[PDB]
Amino acid sequence: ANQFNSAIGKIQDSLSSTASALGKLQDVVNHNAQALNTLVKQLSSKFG
Amino acid sequence: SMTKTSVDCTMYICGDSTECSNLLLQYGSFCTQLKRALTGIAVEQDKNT
C-alpha cells in the first residue's frame, strides 16, 4: 500500500506537469488539421 | 526498414530555367505535400530501428 499508492501518484504528477506523453494523440489532431489547412489553400493558386 | 529517399521538385521538373520556376509557383502546394510525405516516411524508418 506504500508502493502502489506512491507509484500511481507519480503518474498523476507527470501528466499534469508534462503534456508530452499525450503527444501521440496530439498528432492525430495535428495530422487532421494540417490536411484540411493545405486543402483549403488550393483555391488561391491559379493552376496555370 | 527501407531506403530513406528525398525528392526535390526544383531539380527534377525544371532544367534550371527562369520560365519553369515562374510556372511552378502557380501550381502552389502540390510540392508542399510531397516533401512533407517523404519526410514523414524518413522519421518512421528511424522509429522502426
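Residues displayed in chain A correspond, in order, to Swiss-Prot positions 924-971.
From the backbone N, Cα and C atoms, a Cβ is placed for every residue, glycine too.
Annotation of the natural variant A:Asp950 to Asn in Swiss-Prot: In strain: Delta/B.1.617.2, Mu/B.1.621. The secondary structure of A:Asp950 (variant position), as reduced to three states from DSSP, is helical. The Cβ of A:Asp950 (variant position) lies under 8 Å from the Cβ of no residue that sits 6+ residues away along the same chain.
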